[PDB]
Amino acid sequence: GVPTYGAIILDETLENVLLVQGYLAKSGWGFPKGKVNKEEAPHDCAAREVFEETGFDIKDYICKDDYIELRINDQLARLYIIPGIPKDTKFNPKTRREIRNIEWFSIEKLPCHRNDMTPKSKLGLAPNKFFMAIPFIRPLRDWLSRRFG
Ligand SMILES: Cn1cc(C(=O)NCc2ccc(Cl)cc2)cn1
């Protein structure tokens, strides 16, 4: 599958992360990201997708080696880590037919897995509106502990 690139934006306290909420198949909350165009460099794709979904330009803030990358069902997703963005920043998507809402979430309150259905003796996982964000949460928490303390 085509690689995706975007960002994990944190505030100045490093407590909170910025998630966006799409529509339909993308109806839950997730980090801003999208598919790379032909010949486009990973940092440029990240900035483009982030600016389209949030109105915030990360290009002056990206650090090349500061990202979390996950391969999920043989598609690679790389989110550049962008700390220190003020919580009073005004975010507005360009793509308002694609983005319902944009919010800060407490990192410590976000799930890092979905819940099973063992109460009901049924296989699988319960729905969770943070499905797309979840795979990045534990790697983010570990990354912040190493790089800040
Ligand atoms: C299958 N699926 C994907 C998501 C997701 O990515 N959500 C955040 C988001 C990112 C970018 C845009 Cl444009 C819209 C929403 C949710 N469920």
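Throughout, chain A uses Swiss-Prot numbering, with the displayed residues spanning 96-244 in order.
Positions of Cβ are set from backbone N, Cα and C atoms, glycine also.
Taken from Swiss-Prot, the feature Mn(2+) binding site covers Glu144, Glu148, and the record attributes it to similarity to another entry. Residues near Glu144 (Mn(2+) binding site) in space but far in sequence (CB under 8 A, at least 6 apart, same chain), listed by position: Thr99, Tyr100, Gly101, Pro127, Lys128, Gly129.
Shown in sequence order, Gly129, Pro188, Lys189, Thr190, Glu193 are the residues of the chain, 6+ apart in sequence, with a C-beta less than 8 angstroms from the C-beta of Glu147 (mutagenesis position). According to Swiss-Prot, the mutagenesis experiment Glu147 to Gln carries the following note: Loss of decapping activity; when associated with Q-148.
Cβ neighbour count for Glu148 (mutagenesis position) (all protein chains, 10 Å cutoff from its Cβ): 26. Looking at Swiss-Prot, the entry for mutagenesis of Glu148 to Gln says: Strongly reduced decapping activity.
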